Amino acid sequence: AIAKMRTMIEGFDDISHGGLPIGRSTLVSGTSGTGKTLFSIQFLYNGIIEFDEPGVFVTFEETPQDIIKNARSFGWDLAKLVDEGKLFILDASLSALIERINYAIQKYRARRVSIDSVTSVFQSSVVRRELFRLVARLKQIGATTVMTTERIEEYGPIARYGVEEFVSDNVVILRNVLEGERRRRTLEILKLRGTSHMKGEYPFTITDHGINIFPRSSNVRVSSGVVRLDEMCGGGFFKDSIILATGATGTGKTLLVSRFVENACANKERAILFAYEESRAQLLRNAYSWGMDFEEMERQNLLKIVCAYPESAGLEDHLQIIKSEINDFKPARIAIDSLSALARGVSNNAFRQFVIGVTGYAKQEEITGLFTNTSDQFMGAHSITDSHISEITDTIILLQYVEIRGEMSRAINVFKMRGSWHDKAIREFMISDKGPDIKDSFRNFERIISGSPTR
Amino acid sequence: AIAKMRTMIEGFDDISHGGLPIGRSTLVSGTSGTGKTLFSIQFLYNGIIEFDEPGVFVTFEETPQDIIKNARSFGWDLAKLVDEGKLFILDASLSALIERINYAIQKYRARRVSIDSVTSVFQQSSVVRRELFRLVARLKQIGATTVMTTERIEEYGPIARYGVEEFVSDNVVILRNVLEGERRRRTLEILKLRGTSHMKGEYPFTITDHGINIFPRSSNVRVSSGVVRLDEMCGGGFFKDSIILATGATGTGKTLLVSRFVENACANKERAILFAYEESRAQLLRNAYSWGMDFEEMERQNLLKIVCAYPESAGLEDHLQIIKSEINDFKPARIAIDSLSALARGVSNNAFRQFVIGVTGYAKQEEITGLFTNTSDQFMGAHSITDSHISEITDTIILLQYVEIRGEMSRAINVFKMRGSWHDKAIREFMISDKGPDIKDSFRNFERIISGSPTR
Amino acid sequence: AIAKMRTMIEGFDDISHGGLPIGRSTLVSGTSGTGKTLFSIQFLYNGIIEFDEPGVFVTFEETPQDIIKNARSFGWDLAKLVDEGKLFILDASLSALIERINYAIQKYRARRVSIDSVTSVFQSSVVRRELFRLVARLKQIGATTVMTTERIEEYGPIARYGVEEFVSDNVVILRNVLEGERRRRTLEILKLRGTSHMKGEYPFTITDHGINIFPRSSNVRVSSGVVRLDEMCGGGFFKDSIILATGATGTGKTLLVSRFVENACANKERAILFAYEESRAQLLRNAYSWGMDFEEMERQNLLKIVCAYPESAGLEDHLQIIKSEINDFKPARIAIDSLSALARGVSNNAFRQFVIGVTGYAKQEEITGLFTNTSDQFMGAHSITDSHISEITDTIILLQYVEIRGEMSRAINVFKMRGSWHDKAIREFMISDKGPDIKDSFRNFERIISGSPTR
Ligand SMILES: Nc1ncnc2c1ncn2[C@@H]1O[C@H](COP(=O)(O)OP(=O)(O)OP(=O)(O)O)[C@@H](O)[C@H]1O
Ligand SMILES: Nc1ncnc2c1ncn2[C@@H]1O[C@H](COP(=O)(O)OP(=O)(O)OP(=O)(O)O)[C@@H](O)[C@H]1O
Ligand SMILES: Nc1ncnc2c1ncn2[C@@H]1O[C@H](COP(=O)(O)OP(=O)(O)OP(=O)(O)O)[C@@H](O)[C@H]1O
Ligand SMILES: Nc1ncnc2c1ncn2[C@@H]1O[C@H](COP(=O)(O)OP(=O)(O)OP(=O)(O)O)[C@@H](O)[C@H]1O
Ligand SMILES: Nc1ncnc2c1ncn2[C@@H]1O[C@H](COP(=O)(O)OP(=O)(O)OP(=O)(O)O)[C@@H](O)[C@H]1O
Ligand SMILES: Nc1ncnc2c1ncn2[C@@H]1O[C@H](COP(=O)(O)OP(=O)(O)OP(=O)(O)O)[C@@H](O)[C@H]1O
Ligand SMILES: [Mg+2]
Ligand SMILES: [Mg+2]
Ligand SMILES: [Mg+2]
Ligand SMILES: [Mg+2]
Ligand SMILES: [Mg+2]
Ligand SMILES: [Mg+2]
């Protein structure tokens, strides 16, 4: 069994089942601006911070000073690490470098090594023979070195001369796929010789913290803000549960989200509202029109509002922003208004994967999550059957328009409630000031799931 | 930290989170006629017309005079800036250029540099890297923010010509001119920025007389839509800072509402703009007058402005830039787009969504009331409002549907929704006469009136 | 501001916002038989005919005589232009040609120059240096020269060595895209250094007139041929208006087109009928069966019939044929039977673009246009909602079958009428000799928009 060295890169320790094979070199190929350099530095930096192991960085293009300046954007003082003798930047911008690098290892007792764009150290029949020799010389030193190669295509040759993969024992591919004029940073482990790992691409983002690779069940009940909804839900929602508010435009998804967010602040509980449709300006006015002062809850430091457009950033970023905000603010409950706004111009695979990330994080932090969804057919019940994100929600609140005698009346019903009794009736509710009012159901009307009930 | 220098290019300053890394070489690769030269010029020009910094431009193909003449289309007098010593066009049409460029550094405290078509300086990969790496160093030591312009053959292939001008550069900017079904779409993206952060993915930009134009409250004041009943159904009227939507089948009366909405503005001595994409200026004046509203009168009062043209004519990138530019000058109190459906014909849903967001943002960020009309692609109408991905951004939805009543095609209107306001939740039947919309009562006897064919 | 020289090529003067940059060379790349030669000649010819400016043509492959023979197919006597000293064919089938061409310019005082397949003058590192030198020598002469390059792919390298685009100040691409075994001639302006222009491809055709690049509102009312329809329309159709007759096969679209065309000839007005379904033979018989002598109106020189198959020619050609016919005959009104026949096996983008061309030309000539369309679902009302060409028509006449007591009765209704009152009732009409008869509506029948009304 080959031992692995923790890279201390959030995620990579789980995808590589521990980390990188010890005493063996790892290839980190990718297109320009994928994060081949950031990874290589972050690996060494983390090593000379956690495990307190010496790390020698071999540069081939940019100067040893520019690397420290660029790395200063993540708050990593590389000069202090070089001043303490915990890092050695070998300015090399092939046996010469081998002995020069070999000496530097024992000269500083280095445990981790990182080569910067080994592609430039050959500016295919010769690359193999050279790369093979460098892979061997580092194997004899027993130093976990990380190799950086370049690629032209995102779905073509792994390396440049398409031979730097068979020469390496481990292969990590960094991708920046462009889909619908939106860049998506993906990291995958192509191979790991001697050990196991997770296969397929994995959504990652680069922030001020560096690379962010992103690979209970109590009977405690919380209030949704509506006494009738709490009665219909059989004593309100569960604490560590995901609720879903589906319905056609203008049904009252935001109203419910608002009331659900207010109820938290009422019990002095912190709450976050992620808006992707309306603006805080419009949100404050609309909310106030339902006898609810959102500015008040923002002044009590209980409610936090963060609105932004869905086509603005990527799903990978959107998720990172949610987690980050939740980590700082540490809310009791959160609300996403809405999921249907984040799925527009996105692949169903990347949306599903995104939705799994928020619900997983909300459920694994005992946070109540109210996710709103706009129906794409009038019959909202038929929109729930297609919705492949209804198999992840525990509670489903369905809002549907009902054509009643040449009038557009509304209707609410607890479509489902996991491990809890709920009212299985389509109750008619109106909207006014200081919020809504759930009345009775249309017992004398048939096919009320169509949006045009019959007498 | 890496300090960014403002380029004063509308959009790029926000997309690159400040601008271009200070004392670093930025690559700007792109196909022929993408706006590489224009960018490199606009960067320097803005540098000597804002932060008063002497910029040294380098040429490898076209003459220094042609560049001065070519930039005369945007209204930039390079000759005056050259004579003033606030610009140096070094004519170059290996280490020699470095020395001359290195000499031009302290020659006049040169802060901004710009090299054009560097590709031609190695058109007679292994050698291209060694040379490209050298320039990056000589300029890096000079401590001057230079802009490198490379050329590319494929719009979605190699970044540069030898696919090595990106790994040698600290920053990479890609200029695109993709052909979206016999329609060119200019896009700008920041591939990377060694040091700082930036916005990811391609960003719709347009070129005009101003140059490159990269295109990345909530009061309870109510305004009239032209109809008293419609104002009463909206619980007083439309919100000033709100986006209204008129959806319905062809010949429902979307343009009628748009006209009455634009009239009401001019009635209160308010300025209005009508963006027509279906009917002609002359056609709009005849139909309007047939309802009892003189449009020519409103054009003579300098209150209402009519600007109609075909949707297949220009692209969404341009169409939006026109609305913005025409709004900036005229400064309307309220505008109307008739219609959005006419602008979504032979257009990617992704590029259409981005358009509506860009237009609804501007109307909302300028306290302008916007009535956007949309022709429903189904008889149900309400079913079309469900597909409508633009109905989530809309605040008020005015639905217009037909109703087969006793072998007669009668019209019906209803306020589908009204954000942070009460509205009449009834399907009121209305008729059109020689004076405008006449809203009557709803159909209490009839059932399934959302279908388009009810029953008692 | 760079001044532009009018090429006098129908369309190019509007797409290039005036014409080609004066004193600068323009590239006209394209595949074999795109019209690179025709353009180059037509540019010079027009110059030594309108502006009366000398023009020197530099040939590199075919002889100076063959060019005159080929150009004789458009009725351009190049020998007469050479005999008058207004054209000089420099048989060149690189500094040698420069001086030879430079002399010829001042030797004839030429204002426009055209090089024939500059690609053959290099039969990539060398092409640039050569092309750059030729681009400069012509710039010093201050002569608006037009360069012709070749390409292998229609959506690949702009030129052959993919470097003749960055060397040129202006780039015009000629395309002959093959889509569904149908060739579509498209012209686009890739770039114009120093000035503005129209972007994207533009449908053009080659005829006997050469390249044909194809980039009011009175209350006057005309009769449709039916007194009931005129009453239902509120005093007949408008003069400068586009009417639409939609309905399922065998509803009476042709009957209406015929009657509408007859009414013109009745008031001694010229009319054109563009048939794409039935033949003039079948049209004359079917028409005569409705008490209408089409041969009579053809003998009075009032009605003109021109039938042909939709898959025969391209939309670009079909439009050119319509315009040409209208220009000669100068009709008062025209009818297209039908649009649904011209949209079969065509892209919706090219159909839309085609439909915009006919309606624009008909509306900009005070000509009444009756365009018929066959519905693709039984519910014709639902076929009008999909129809993205219903937002361009001012009047819509909908014909729908109605299942009435085990009988297939017909029904007509004025679906819409811009700036005019119309009868908003589904009137039942039968068909017989000397034409149709509109009766009353089915007031005791419900869901008559389905095609199966209920009692
Ligand atoms: N003061 C009010 N009195 C009565 N009804 C109101 C009032 N304010 C809003 N409404 C009703 O509630 C609706 C707004 O509810 P909300 O904004 O939550 O809808 P939604 O279904 O979330 O819409 P979206 O499609 O934007 O997500 C209005 O369209 C209207 O029907
Ligand atoms: N402070 C920061 N916050 C967020 N993202 C950042 C930050 N600094 C850099 N980035 C992102 O990371 C990228 C830097 O990655 P890196 O320098 O490792 O590139 P690379 O993959 O090695 O490419 P190349 O080898 O071609 O230079 C930037 O282009 C940017 O997208
Ligand atoms: N003078 C009039 N008297 C009565 N009804 C009229 C009059 N003028 C127009 N109409 C009616 O109004 C319709 C025109 O409305 P409008 O031009 O707003 O259409 P729309 O709903 O915008 O649809 P589209 O843009 O597809 O034509 C006519 O089709 C007719 O039904
Ligand atoms: N009299 C005519 N009427 C209509 N079309 C014509 C006529 N004469 C020529 N054409 C069309 O124009 C073409 C001639 O174009 P031209 O000779 O300019 O080709 P080209 O694009 O220069 O190609 P190449 O350089 O490969 O010869 C013919 O192939 C035909 O399609
Ligand atoms: N006044 C103007 N108005 C609008 N567009 C203009 C104007 N002037 C130039 N353009 C546009 O910019 C293009 C020229 O831009 P520029 O010269 O920067 O091209 P480029 O990307 O550097 O190409 P290349 O390097 O191949 O010459 C023209 O083809 C045109 O599309
Ligand atoms: N002499 C006649 N008497 C009665 N009905 C007739 C007579 N001639 C034709 N018809 C009716 O009219 C129809 C022909 O009308 P027309 O050719 O205009 O139909 P259309 O809807 O235009 O068909 P297409 O699908 O070919 O476009 C026949 O199918 C029949 O129902
Ligand atoms: Mg790097
Ligand atoms: Mg909402
Ligand atoms: Mg250029
Ligand atoms: Mg309209
Ligand atoms: Mg030819
Ligand atoms: Mg027919």
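In order, the residues displayed for chain A correspond to 17-109, 123-152, 157-248, 257-496 in Swiss-Prot numbering, which applies throughout.
Cβ atoms are placed via backbone N, Cα and C, with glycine included.
What Swiss-Prot annotates here:
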type     : residues                                                                                                                            : note
ACT_SITE : A:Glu318                                                                                                                            : active site, proton acceptor in CII (KaiC 2)
BINDING  : A:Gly49, A:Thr50, A:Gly51, A:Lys52, A:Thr53, A:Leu54, A:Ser89, A:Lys224, A:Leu225, A:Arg226, A:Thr228, A:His230, A:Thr240, A:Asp241 : ATP 1 binding site
BINDING  : A:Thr53                                                                                                                             : Mg(2+) 1 binding site
BINDING  : A:290-296, A:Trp331, A:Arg451, A:457-459, A:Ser461, A:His463, A:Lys465                                                              : ATP 2 binding site
MUTAGEN  : A:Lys52 to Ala                                                                                                                      : Induces an arrhythmic phenotype, significantly reduced ATP-binding
MUTAGEN  : A:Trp92 to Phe                                                                                                                      : Increases photoperiod in presence of KaiA and KaiB
MUTAGEN  : A:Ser157 to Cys                                                                                                                     : In kaiC2; extends the period of the circadian rhythm to 29 hours. Lower CI ATPase activity, clock slows down
MUTAGEN  : A:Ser157 to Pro                                                                                                                     : Shortens the period of the circadian rhythm to 21 hours in reconstituted KaiABC complex. Increased endogenous ATPase. Higher CI ATPase activity, clock speeds up
MUTAGEN  : A:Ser157 to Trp                                                                                                                     : Arrhythmic
MUTAGEN  : A:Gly421 to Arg                                                                                                                     : In kaiC11; extends the period of the circadian rhythm to 44 hours and increases the interaction with KaiA
MUTAGEN  : A:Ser431 to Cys                                                                                                                     : Arrhythmic
MUTAGEN  : A:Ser431 to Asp                                                                                                                     : Poorly phosphorylated by itself or KaiA, mimics phosphorylation of this residue
MUTAGEN  : A:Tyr442 to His                                                                                                                     : In kaiC12; extends the period of the circadian rhythm to 60 hours and increases the interaction with KaiA
MUTAGEN  : A:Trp462 to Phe                                                                                                                     : Loss of stable oscillation in presence of KaiA and KaiB
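Taking the features listed in Swiss-Prot, we show where each one sits on the structure.
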residue	record	Cβ within 10 Å
A:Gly51	ATP 1 binding site	21
A:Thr53	ATP 1 binding site	24
A:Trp92	mutagenesis position	19
A:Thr228	ATP 1 binding site	17
A:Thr290	ATP 2 binding site	22
A:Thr292	ATP 2 binding site	24
A:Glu318	active site, proton acceptor in CII (KaiC 2)	22
A:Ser461	ATP 2 binding site	18
A:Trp462	mutagenesis position	10
A:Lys465	ATP 2 binding site	11
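Neighbour counts of Cβ atoms within 10 Å were taken for the recorded positions A:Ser89, A:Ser157, A:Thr240, A:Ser431; the minimum is at A:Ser157. Geometry remark: A:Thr292 (ATP 2 binding site) versus A:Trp462 (mutagenesis position), CA distance 24 Å. Checking the recorded positions A:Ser89, A:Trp92, A:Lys294, A:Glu318 against ligand 8 with a 6 Å cutoff on the Cβ atom leaves A:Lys294, A:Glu318, in sequence order. Cα separation, A:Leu225 (ATP 1 binding site) to A:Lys52 (mutagenesis position), rounded: 18 Å. Checking the recorded positions A:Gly49, A:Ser89, A:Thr290, A:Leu296, A:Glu318, A:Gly421 against chain B with a Cβ-Cβ cut-off of under 8 Å leaves A:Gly49, A:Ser89, A:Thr290, A:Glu318. Summarising the environment of A:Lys52 (mutagenesis position), the number of other Cβ atoms within 10 Å of its Cβ, over all protein chains shown, is 26. Among the recorded positions A:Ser157, A:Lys294, A:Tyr442, A:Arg451, A:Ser461, A:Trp462, not one has its Cα within 10 Å of the Cα of A:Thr53 (ATP 1 binding site). The two recorded residues, A:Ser89 (ATP 1 binding site) and A:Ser461 (ATP 2 binding site), show a Cα separation of 50 Å. Here the Cα atom of A:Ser461 (ATP 2 binding site) is found 65 Å from that of A:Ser157 (mutagenesis position). Less than 8 angstroms from the CB of A:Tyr442 (mutagenesis position) sit A:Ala289, A:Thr292, A:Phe419, A:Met449, A:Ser450, A:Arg451, A:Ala452, A:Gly492, each of them six or more residues away in the same chain. Binding-site extent for ATP 1: residues A:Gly49, A:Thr50, A:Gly51, A:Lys52, A:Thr53, A:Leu54, A:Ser89, A:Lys224, A:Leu225, A:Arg226, A:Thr228, A:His230, A:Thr240, A:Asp241, maximum pairwise Cα distance 34 Å (rounded to the nearest whole number). Proximity to ligand 2 at the level of Cβ atoms, with a cut-off under 6 angstroms, picks out A:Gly49, A:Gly51, A:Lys52, A:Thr53, A:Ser89 from the recorded positions A:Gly49, A:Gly51, A:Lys52, A:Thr53, A:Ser89, A:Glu318.
When the C-alpha distances from A:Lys294 (ATP 2 binding site) to the recorded positions A:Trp92, A:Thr240, A:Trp462 are tabulated, the minimum falls on A:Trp462. Of the candidate recorded positions, A:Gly49, A:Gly51, A:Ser157, A:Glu318, A:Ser431, the one lying closest to A:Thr290 (ATP 2 binding site) when CA atoms are compared is A:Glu318.
For ligand 1, the neighbouring recorded positions among A:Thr290, A:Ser461, A:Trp462 are A:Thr290, by Cβ distance under 6 Å. Taking a Cβ cut-off of under 6 Å from any atom of ligand 7, none of the recorded positions A:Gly49, A:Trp92, A:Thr290, A:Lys294, A:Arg451 qualifies. Compared over the binding-site residues A:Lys294, A:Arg451, the count of CB atoms lying within 10 A of a residue's CB peaks at A:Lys294. It is 44 Å from the Cα atom of A:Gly49 (ATP 1 binding site) to that of A:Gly421 (mutagenesis position).
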